[PDB]
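What follows is a set of notes on a single structure, which appears directly below.
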Amino acid sequence: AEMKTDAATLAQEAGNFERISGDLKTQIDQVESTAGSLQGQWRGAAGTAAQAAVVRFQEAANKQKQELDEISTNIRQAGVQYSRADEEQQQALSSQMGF
Amino acid sequence: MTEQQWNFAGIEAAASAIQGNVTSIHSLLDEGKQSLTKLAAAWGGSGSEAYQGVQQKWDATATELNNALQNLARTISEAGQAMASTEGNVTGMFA
């Protein structure tokens, strides 16, 4: 084992999570939007069946979006605000970053 | 064109999109779930009630959106699967 909550480890996991949360949200939004076309086309049953499934899922989308950010932020509050702070050699190239 | 409400080439692949989006969340959740225990420490340990409430809260809305996605793709996927096929051939009737 490397660390327990070490901002290094957390950041290592958080940074990896943010991607999951984002992607997860990206996919969710995709469905929420995509479903739009579905609910926009149906013929009884498949309509309410889907339309409804869209409602339940939609309402759940937010629930998840909440636990996503909340969790994604839970790390921030954990004390993970300094990990990729390796801009030491940033201003370096920066100077040579122009014309 | 007259109405982007739902393009045929859209609603058609829409379902297919739901499927891919469905699985995406299926794995995604499994992906984040891993960070949950790995981030548990962020909640002040993994054996803390704090992280716990997060775990259940994660799986909570999780399966909620996961199921909704399945049930959604279950009646959506049929779009280009059954819905397209023919009426009465939709999952509603066909197992």
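Along the chain as shown, the residues are counted starting at 1.
Structure method, as recorded: solution NMR.
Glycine too: its Cβ is placed from the backbone N, Cα and C atoms.
According to Swiss-Prot, the mutagenesis experiment B:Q4 to L carries the following note: Wild-type virulence in an esxA deletion strain. Record note (Swiss-Prot) on the mutagenesis of B:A14 to R: Wild-type virulence in an esxA deletion strain. As a published mutagenesis entry, B:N21 to C appears in Swiss-Prot alongside the note: Cannot be overproduced and purified. For the mutagenesis result B:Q34 to C, the note given in Swiss-Prot is NBD-linked protein does not fluoresce at acidic pH in presence of liposomes, this residue may face inwards in membranes away from lipids. Experimental mutagenesis is annotated in Swiss-Prot for B:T37 to C, with the remark: NBD-linked protein does not fluoresce at acidic pH in presence of liposomes, this residue may face inwards in membranes away from lipids. Swiss-Prot documents B:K38 to T as a published mutagenesis change and attaches the note Reduced liposome disruption; when associated with 25-T-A-26. For the mutagenesis experiment B:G45 to C, the note given by Swiss-Prot reads: NBD-linked protein moderately fluoresces at acidic pH in presence of liposomes, suggests this residue is partially within membrane. Experimental mutagenesis at this site is recorded by Swiss-Prot as B:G45 to T, annotated: Does not restore virulence in an esxA deletion strain, wild-type secretion of EsxA and EsxB. The note that Swiss-Prot attaches to the published mutagenesis B:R74 to Q is: Reduced liposome disruption; when associated with 25-T-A-26. According to Swiss-Prot, the experimentally introduced change B:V90 to R is described as follows: Does not restore virulence in an esxA deletion strain, wild-type secretion of EsxA and EsxB. Partially inhibits host TLR2-signaling. One mutagenesis experiment named in Swiss-Prot is B:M93 to T, and its note says Partially restores virulence in an esxA deletion strain, wild-type secretion of EsxA and EsxB. Partially inhibits host TLR2-signaling. Here the residue is the original one, but Swiss-Prot notes a mutagenesis experiment at this spot, B:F94 to Q: Does not restore virulence in an esxA deletion strain, wild-type secretion of EsxA and EsxB. Partially inhibits host TLR2-signaling.
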> DSSP three-state call for B:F94 (mutagenesis position): helix, strand or coil?
Replying inline: coil
> Which of the mutagenesis positions B:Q4, B:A14, B:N21, B:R74 has its Cα closest in space to the Cα of B:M93 (mutagenesis position)?
Replying inline: B:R74
>> What whole-number Å value do you get for the CA-CA distance of B:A14 (mutagenesis position) and B:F94 (mutagenesis position)?
In response: 21
> Counting only residues 6+ apart in the same chain, whose Cβ is under 8 Å from the Cβ of B:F94 (mutagenesis position)?
Replying inline: B:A82
> Where among the mutagenesis positions B:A14, B:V90, B:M93 do you find the Cβ with the fewest other Cβ atoms within 10 Å?
Replying inline: B:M93
>> For the C-alpha pair, I'd like the distance in angstrom between B:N21 (mutagenesis position) and B:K38 (mutagenesis position), rounded off.
In response: 25
> Can you name the mutagenesis positions among B:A14, B:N21, B:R74, B:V90, B:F94 whose Cβ is less than 8 Å from some Cβ in chain A?
Replying inline: B:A14, B:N21, B:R74, B:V90
> How big is the Cα-to-Cα gap, in Å, between B:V90 (mutagenesis position) and B:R74 (mutagenesis position)?
Replying inline: 10
> Sequence gap of 6 or more, C-beta under 8 Å: which same-chain residues meet both conditions with respect to B:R74 (mutagenesis position)?
Replying inline: B:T91
> Relative to the Cα of B:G45 (mutagenesis position), which of the mutagenesis positions B:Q4, B:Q34, B:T37 have a Cα no more than 10 Å away?
Replying inline: B:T37
> Across all chains shown, how many C-beta atoms besides its own are within 10 angstroms of the C-beta of B:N21 (mutagenesis position)?
Replying inline: 26
>> Return only the integer: C-alpha distance in Å from B:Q4 (mutagenesis position) to B:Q34 (mutagenesis position).
In response: 39
